[PDB]
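Here the structure comes first, spelled out in structure tokens, and everything after it is commentary.
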Amino acid sequence: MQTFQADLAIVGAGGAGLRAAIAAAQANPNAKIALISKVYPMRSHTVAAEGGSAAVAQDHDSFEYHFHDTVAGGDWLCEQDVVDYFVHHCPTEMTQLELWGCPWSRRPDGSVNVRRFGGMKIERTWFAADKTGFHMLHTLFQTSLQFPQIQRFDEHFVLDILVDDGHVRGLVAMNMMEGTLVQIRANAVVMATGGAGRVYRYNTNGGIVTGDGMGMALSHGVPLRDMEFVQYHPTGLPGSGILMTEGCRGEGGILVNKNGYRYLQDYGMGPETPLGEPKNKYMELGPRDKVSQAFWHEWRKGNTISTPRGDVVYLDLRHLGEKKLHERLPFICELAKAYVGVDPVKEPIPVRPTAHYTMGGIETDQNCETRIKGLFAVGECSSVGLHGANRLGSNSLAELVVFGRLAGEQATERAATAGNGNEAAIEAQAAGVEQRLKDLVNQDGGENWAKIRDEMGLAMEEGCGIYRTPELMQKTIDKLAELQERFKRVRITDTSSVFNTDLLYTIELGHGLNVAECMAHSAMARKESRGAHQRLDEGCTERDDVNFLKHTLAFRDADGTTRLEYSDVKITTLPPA
Amino acid sequence: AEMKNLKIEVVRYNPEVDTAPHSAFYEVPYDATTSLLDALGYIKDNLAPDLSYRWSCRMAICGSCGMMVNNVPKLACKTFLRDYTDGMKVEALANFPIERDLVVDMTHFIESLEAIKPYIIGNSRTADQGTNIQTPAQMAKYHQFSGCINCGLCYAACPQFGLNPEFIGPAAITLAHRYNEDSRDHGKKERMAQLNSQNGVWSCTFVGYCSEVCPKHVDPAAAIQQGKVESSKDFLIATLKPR
Amino acid sequence: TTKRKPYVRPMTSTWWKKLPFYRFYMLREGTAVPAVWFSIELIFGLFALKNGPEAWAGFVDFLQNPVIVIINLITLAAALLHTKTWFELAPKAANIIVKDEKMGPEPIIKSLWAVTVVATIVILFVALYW
Amino acid sequence: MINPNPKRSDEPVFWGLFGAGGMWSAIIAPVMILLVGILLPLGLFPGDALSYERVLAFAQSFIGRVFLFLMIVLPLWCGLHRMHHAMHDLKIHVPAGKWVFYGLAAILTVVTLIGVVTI
Ligand SMILES: *Cc1cc2c(cc1C)nc1c(=O)[nH]c(=O)nc-1n2C[C@H](O)[C@H](O)[C@H](O)COP(=O)(O)OP(=O)(O)OC[C@H]1O[C@@H](n2cnc3c(N)ncnc32)[C@H](O)[C@@H]1O
Ligand SMILES: CCCCCCCCCCCCOCCOCCOCCOCCOCCOCCOCCOCCO
Ligand SMILES: CCCCCCCCCCCCOCCOCCOCCOCCOCCOCCOCCOCCO
Ligand SMILES: O=C([O-])CC(=O)C(=O)O
Ligand code: SF4
Ligand code: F3S
Ligand code: FES
């Protein structure tokens, strides 16, 4: 293996990884930062964000208000000292992105406009247009080009990390074009790989969001926290699972059943508001979860429209007017027209709930550091303890820059005072990654990876969905267990070397099975209903602060078992009640 | 029911076996929603696991999709079989080296893109001071040109590029333009050199095909023309300064 | 050593013959020829105009060929195709904002076509009514 | 890697001319080809509007001289500019192409200039 020397290595060039690379480059102008990603930075998921990034700005707002919002929304499973740090730094980060050129939409006087998301009372979500993530990722990426300190390893699939005596020493990745392995040595490594939605049959995610980073941390004794909280977005296209921003509704859209009845009123979110004025907290602007559940309920009554791509409900936007329809929300109107073939000016959009965000992720302290010295995690793949049992809308993008900057600064420090490690041990680790890879390649069995992938998704969709029952969760646990056994009988028929996606997709699949199992076990074990986790079995239908006001820690031992442990939740000023 | 089938011709190429690219034909199920990306998936899952290609978002926003469909550069995820019942031939994005199957060397593009300093230059304002003030009016100056997803379809469309691989390209220039037009930037001079190059705006003879294909209606062509005009002003200014 | 063998597709001198859009491009640039030809012709006339009525009549006799009449008819067609296409393209050079929106090209395309019509009229008037 | 300090091109001069030229021949070339290439040789004009005497009278006027020059020259700088590039587009190797086409322009320009200061 060829070897590269770097002060810190960042795995992931998404919102978080980039913000991380820059903060590290500005912190230490002399550092040599290795930014690694399996796709060119701009193809990262972040690019697909359409709603906005939260940051306190209106005069009648207050960090307190954002703090509260965040804590309540997370059903008190938030690390309160962290949330505080978060709200206080958003304004700075969003403002900085502006300075870097991010074209945030404006008020006629030149100031940046803001809009409501996540059900917040005080609007505070900054926005590009409905292309915010595209604009943030791209501003960040481009901004990063000016710092020579950052050396990119585009299209380099990071395989495993190198750990010895509790401290990280680098990583082994594979040059995708070349097909050759590489050793990047660094006394600090920042994991910024993204979420794991892709383990679900229908999601809003991009192909690349497979949970690699999480799976990697799992192999080294690090635990994934709160993996049971998977967030579903209420309005996604059938089949594709492509997201239809909350904006549609915030503008006036309504959701109706096969009878064109705005069913949401019969679920505690009434009274119906007029086509004219949408009102936060009511109807189509009600609690996220309630809206997604209402779908299920309508489904039981047989009120959902039947379609091939599946059952759905309708997202009617006609009453906005072409100019608003076509001129204001271009993309969507284009998305809708293209993927379900429907003009939002002439007809209604079919939609249903879809797997969307991964609350869980690699456990980290308030500085984004893991139990392994020098190993940090930041971004959706982590768990700083900001979202608890339910992320707030527009808080994820914010996080990317707020904690990515921290992760960057902290990692810099941790690599400066790291000291040296056992060369023969580290090199032995690398040799191991190499060996393991060979083993997978030579593995035979005639099992099609793709079918395992498909089954995994159907399992998560049935066992870990909007409403859970011990029976089906268990069923899913059992399924995944099975699939794990099948994964070992998979044969990667492509032995080529230039851009071998057959192999890379197969590796990605593994991490997914592992990550999936931490999700399921976590859920089956949380005998309560909190945030995104909702059970229907007796004694589990309510929130239990007496027995479950804690985080779920999921560990995967060398014998392939997923064990759980629980940790306490740091309260500061907002005790639960 | 019973899904229709479509023989799709894909141009395969393995640099470890093949001396030159060669077609292959696959029968793929399809309906009024099936996209080329969908089709490629089905192939790799059931007919040919060694079929490599780039992709990600599945919604025409990331831009890794880039490829040729019946000689027209397009995005695999925004291309639908329903519109190719009389034959479909899929090849690697034109004017780029084919590395493997439908994957090409995007290096030049990246380097070009890096070459024009796509980033706010010379503004000293700092976070604690608040954000810059920029009106919608001001934003309208560069907005359209910021919607570029670096997909690469304009380079496959530009004949000038196909004839001059050293041409920095539509996208590259548009990006530069975008910053030159942002009221917040103050580094136009840092970018002109490259724009003034023979390999810059001047390599373009306004064929216009680029804008025809931009899956995000950025209109690179318009950016390049405006570019020439600025280059032109730069050339004058530089002339009326002796020495 | 690398197992990568980058295949580079060559570009023939007949690339534009494939796709129409390119063809139309070649056609647009093609207008250049008739255009200079005409400039040439004007030179002939200009100098014949000076070598007296004798030579000028010899010129006029040339324009009456009539194969030169066909060529000139082709020259007028080409010239118009040029005007057609030029006006479309010219507006793409201006970046004008009219109330928070980037306008054109229609407003400009219209103006140019108006100027041309008026010019075509004033010229025909001047050259023939007197 | 892309040259970090490329050489400035001189295209802005030729583009410049070609621009004014293209605009002149777009607005004024149609009518002129009508008069000179069709109306004149077909007598399709009232009385002696396009008779040697009258044309000559025009040509010799100041405005007539200027107009004559521009009507000839501007178009040339445009079209020759275009054929120069067409060469490249066609992949036709032309030695000192720049000098050729643009030189042809200058020569003709001059020639034209002599003629309008009148032979
Ligand atoms: C799916 C989605 C999410 C989303 C949204 C709309 C959609 C369709 N809209 C949002 C919104 O309006 N406001 C907001 O607060 N959040 C919104 N989200 C969620 C949020 O955007 C995402 O959670 C966020 O994008 C996460 O970004 P992050 O910086 O954490 O990273 P990433 O974009 O997911 O990218 C991952 C990077 O890691 C690399 N990678 C992954 N595995 C590997 C391996 N094995 N080797 C090398 N590199 C790897 C990828 O290449 C990528 O760069
Ligand atoms: C009747 C006026 C003709 C003037 C002739 C003077 C020619 C002088 C040429 C000198 C050009 C110098 O370039 C100066 C710009 O600063 C950069 C210096 O480094 C060198 C760059 O490359 C040189 C650019 O000029 C190239 C060619 O110019 C040719 C002129 O063609 C014009 C013909 O006019 C006829 C129109 O009706
Ligand atoms: C009467 C015929 C005169 C011909 C005029 C032709 C002018 C065309 C100029 C085109 C110049 C093109 O440059 C070509 C070289 O390849 C390099 C390209 O990169 C740019 C380099 O800088 C350009 C150098 O050319 C400068 C032109 O100087 C003008 C010539 O003056 C000639 C005077 O002849 C009269 C003496 O008897
Ligand atoms: O994406 C949206 O429009 C709303 C949302 O819940 C998120 O920010 O993930
Ligand atoms: S200008 Fe359009 S075709 Fe070109 S890379 Fe950008 S998005 Fe793609
Ligand atoms: S097609 Fe190429 S020629 Fe110019 S107008 Fe577009 S970059
Ligand atoms: S998969 Fe993202 S542009 Fe098509």
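The deposited model was determined using X-ray crystallography, 3.3 Å.
Note that Cβ sites are derived from N, Cα and C of the backbone, with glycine treated the same way.
Feature annotation from Swiss-Prot assigns active site to A:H233 (among others); the stated evidence is a curator's inference. Secondary structure from DSSP puts A:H233 (active site) in a beta strand. Counting only same-chain residues six or more apart in sequence, the Cβ atoms lying under 8 angstroms from the Cβ of A:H233 (active site) belong to A:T204, A:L243, A:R288, A:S292, A:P353, A:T354, A:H356, A:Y357.
Taken from Swiss-Prot, the feature active site applies to A:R249 (among others). Taken residue by residue with DSSP, A:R249 (mutagenesis position) is part of a helix. Long-range Cβ contacts of A:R249 (mutagenesis position) within its own chain (separation 6+, distance under 8 Å): A:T235, A:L255, A:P278, A:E284, A:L285, A:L315.
Every protein chain considered, the tally of other Cβ atoms within 10 Å of the Cβ of A:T46 (FAD binding site) stands at 31. Taken from Swiss-Prot, the feature FAD binding site applies to A:12-16, A:36-38, A:44-52, A:156-158, A:192-193, A:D212, A:356-357, A:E380, A:391-397, supported by a large-scale study or a structure entry.
Of all the Cβ atoms in the protein chains shown, 27 others lie within 10 Å of the Cβ of A:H45 (mutagenesis position). Experimental mutagenesis at this site is recorded by Swiss-Prot as A:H45 to S, C or Y, annotated: Decreased ability (greater than 70%) to reduce fumarate.
Under its mutagenesis entries, Swiss-Prot includes A:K131 to M with the note: Increased cross-linking to SdhE, FrdA is slightly less flavinylated. Look at A:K131 (mutagenesis position): DSSP puts it in coil.
Among the mutagenesis experiments that Swiss-Prot reports, A:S240 to M is described with the note: Increased cross-linking to SdhE, FrdA is flavinylated. A C-beta separation below 8 Å, combined with a sequence spacing of at least six in one chain, links A:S240 (mutagenesis position) to A:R309, A:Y339, A:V340. When secondary structure is read from DSSP and collapsed to three states, A:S240 (mutagenesis position) falls in the coil class.
The annotation that Swiss-Prot gives for the mutagenesis experiment A:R249 to H or L reads: Inactivates enzyme.
Proximity to chain B (Cβ-Cβ under 8 A) holds for none of the recorded positions A:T46, A:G51, A:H233, A:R249. Most buried of the binding-site residues A:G12, A:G51, judged by other Cβ atoms within 10 Å, is A:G12. In this structure the alpha carbons, written CA, of A:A192 (FAD binding site) and A:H45 (mutagenesis position) are 12 Å apart.
Residue pair A:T46 (FAD binding site) / A:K131 (mutagenesis position) shows a Cα separation of 10 Å. Taking the binding-site residues A:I36, A:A192 in turn and counting surrounding C-beta atoms within 10 angstroms, the largest count is reached at A:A192. Around A:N395 (FAD binding site), the same-chain residues six or more apart in sequence whose CB sits under 8 Å from its CB are A:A54, A:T70, A:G118, A:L386, A:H387, listed in sequence order. Among the mutagenesis positions listed (A:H45, A:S240, A:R249), A:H45 have a CB atom closer than 6 Å to some atom of ligand 1, in sequence order. Of the listed recorded positions A:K131, A:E380, the Cβ environment within 10 Å is emptiest of other Cβ atoms at A:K131. A:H45 (mutagenesis position) sits 11 Å from A:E380 (FAD binding site), counting Cα to Cα.
The two recorded residues, A:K131 (mutagenesis position) and A:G12 (FAD binding site), have Cα atoms 21 Å apart.
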